[PDB]
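One structure below.
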Amino acid sequence: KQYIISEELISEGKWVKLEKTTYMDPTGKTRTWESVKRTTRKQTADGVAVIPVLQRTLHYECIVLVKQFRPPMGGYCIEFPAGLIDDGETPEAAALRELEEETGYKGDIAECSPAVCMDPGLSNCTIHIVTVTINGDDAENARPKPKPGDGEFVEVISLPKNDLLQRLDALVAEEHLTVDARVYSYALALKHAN
Amino acid sequence: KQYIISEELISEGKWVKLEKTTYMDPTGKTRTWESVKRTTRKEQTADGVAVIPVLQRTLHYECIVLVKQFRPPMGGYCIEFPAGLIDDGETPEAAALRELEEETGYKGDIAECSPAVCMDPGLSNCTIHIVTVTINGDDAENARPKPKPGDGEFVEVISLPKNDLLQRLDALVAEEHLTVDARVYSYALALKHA
Ligand SMILES: CC(=O)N1CCC[C@@H](C(N)=O)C1
Ligand SMILES: CC(=O)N1CCC[C@@H](C(N)=O)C1
Ligand SMILES: [Cl-]
Ligand SMILES: [Mg+2]
Ligand SMILES: [Mg+2]
Ligand SMILES: [Mg+2]
Ligand SMILES: [Mg+2]
């Protein structure tokens, strides 16, 4: 019933652009929506986000997260490891690559979501959510080597999966951080399950 | 270590703007970032709310109430938690219960309310509160719920069992062209992983 008629470029940067989208509403009435898009998409989605399950025997299972300064937020955020998919890269490969660069961990793919939207009222940004296990007892993950790209400055924070939401709330209460909505949602459902 | 040096408007629409953010990196080097922000945020603790609406009924499995809407940024239909922007002076809880009633017809009860969480912190400053709400589907108020859509709102309600949420979303995605929201997928994934 609803569909895009046209788009009008308002402003284009190097990495983001702002458009005015004209669309048909289900009554037959024409309407406008201010939308953001990345300039970098060519493949399945803009980015991957990695749910990294760190498994060590005789230890609680942890979810590995990253803390970074985020210029659009003006502050530090706690997030799933993540990045944009390179031209000609698969989402699985992007996930394992980003996880290694941001955490130094080498993991195995468990599952891969379809393209899911980040903020569909605002942008067309999509990611693949990629669940990865990390065998923390394997020699390669003994002393994990984070390989930042130029301009990345990433702290690794591993939290127990069993208490994830309480631990995130605690970091927020002490550290003045912002938790990512996908991280929080996952933490919530861990608590809400069964 | 890192902080914002300056924020330069690049282009301001009615609803969304693009800014050039100058910031200090942790090596002591000045860098820039293209950032998206809404123009609508006043004194609210966040831009918006998303509602995790748990529909409870005697002799029923618990459902998660979702909505399906055309999203002009995406050029297509998206399946999301019920959500909207917080009105000036409105609390996150009031916003959540109001949006839930507008979008689904259901009259909920507050369970919990997250801190402000970031939507896509590498792109925008946008934040939500994620508000968990239970819906007593045995109350006569919630018997034959009618959405009260606002001007230009066109919302379908989809309630799926919590105990099968990821597979049921996968089956909706296999049947038509639509995108599941990343927070919904994240929460469906945790329900599997727990
Ligand atoms: C409620 C909302 O998100 N609004 C109103 C309609 C236009 C939208 C836009 N231009 O992006 C903003
Ligand atoms: C790695 C990446 O996606 N970057 C490059 C640095 C500038 C950033 C921006 N302009 O939003 C985007
Ligand atoms: Cl797993
Ligand atoms: Mg990253
Ligand atoms: Mg990276
Ligand atoms: Mg809405
Ligand atoms: Mg609404």
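Going by Swiss-Prot, the residues shown for chain B are 14-207, listed in order.
Per deposition record, X-ray crystallography, 1.6 Å.
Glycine too: its Cβ is placed from the backbone N, Cα and C atoms.
Copied from Swiss-Prot, the annotated features are:
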type    : residues               : note
MUTAGEN : B:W28 to A             : Reduces affinity for substrate about 8-fold. Strongly reduced catalytic activity and strongly reduced affinity for substrate; when associated with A-46
MUTAGEN : B:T45 to A             : Impaired phosphorylation; generates ATP in the presence of diphosphate
MUTAGEN : B:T45 to D             : Phosphomimetic mutant; unable to generate ATP in the presence of diphosphate
MUTAGEN : B:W46 to A             : Reduces affinity for substrate about 6-fold. Strongly reduced catalytic activity and strongly reduced affinity for substrate; when associated with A-28
MUTAGEN : B:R51 to Q             : Reduces affinity for substrate about 15-fold and reduces catalytic rate about 17-fold
DOMAIN  : B:57-197               : domain 'Nudix hydrolase'
MUTAGEN : B:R84 to Q             : Reduces affinity for substrate about 5-fold and reduces catalytic rate 67-fold
BINDING : B:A96, B:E116          : Mg(2+) 1 binding site
MUTAGEN : B:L98 to A             : Reduces affinity for substrate about 6-fold
MUTAGEN : B:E112 to Q            : Catalytic inactive mutant for both ADP-sugar pyrophosphatase and nuclear ATP-synthesis activities. Reduces catalytic rate 6300-fold
BINDING : B:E112, B:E116, B:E166 : Mg(2+) 3 binding site
BINDING : B:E112                 : Mg(2+) 2 binding site
MUTAGEN : B:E116 to Q            : Reduces catalytic rate 2000-fold
MUTAGEN : B:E166 to Q            : Reduces catalytic rate 120-fold
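Everything Swiss-Prot records as a feature, shown here on the structure.
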{"residue": "B:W28", "record": "mutagenesis position", "DSSP (3 states)": "coil"}
{"residue": "B:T45", "record": "mutagenesis position", "DSSP (3 states)": "strand"}
{"residue": "B:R51", "record": "mutagenesis position", "DSSP (3 states)": "strand"}
{"residue": "B:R84", "record": "mutagenesis position", "DSSP (3 states)": "strand"}
{"residue": "B:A96", "record": "Mg(2+) 1 binding site", "DSSP (3 states)": "strand"}
{"residue": "B:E112", "record": "mutagenesis position", "DSSP (3 states)": "helix"}
{"residue": "B:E166", "record": "mutagenesis position", "DSSP (3 states)": "coil"}
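When the C-beta distance to chain A is held to under 8 angstroms, the mutagenesis positions B:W28, B:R84, B:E116 reduce to B:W28, B:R84, listed in sequence order.
Neighbour counts of Cβ atoms within 10 Å were compared for the mutagenesis positions B:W28, B:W46, and the top value is held by B:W46. A Cβ distance below 6 Å to any atom of ligand 6 is met, among the recorded positions B:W28, B:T45, B:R51, B:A96, B:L98, by B:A96. Residue density at B:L98 (mutagenesis position): 20 other Cβ atoms are found within 10 A of its Cβ, drawing on all protein chains shown.
Under 6 Å, Cβ to nearest atom of ligand 1: this is the test, and of the mutagenesis positions B:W28, B:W46, B:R51 it is passed by B:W28. Each residue of the domain 'Nudix hydrolase' (B:57-197) gets a DSSP state, and the totals for helix, strand and coil are 36 helix, 54 strand, 51 coil. Ligand 7 lies within reach of B:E112 from the recorded positions B:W28, B:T45, B:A96, B:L98, B:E112, judged by a C-beta closer than 6 angstroms to any of its atoms. On a Cα basis, B:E112 (mutagenesis position) lies 6 Å away from B:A96 (Mg(2+) 1 binding site). Not one of the mutagenesis positions B:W46, B:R84, B:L98, B:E112, B:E116 places a Cβ under 6 Å from an atom of ligand 5.
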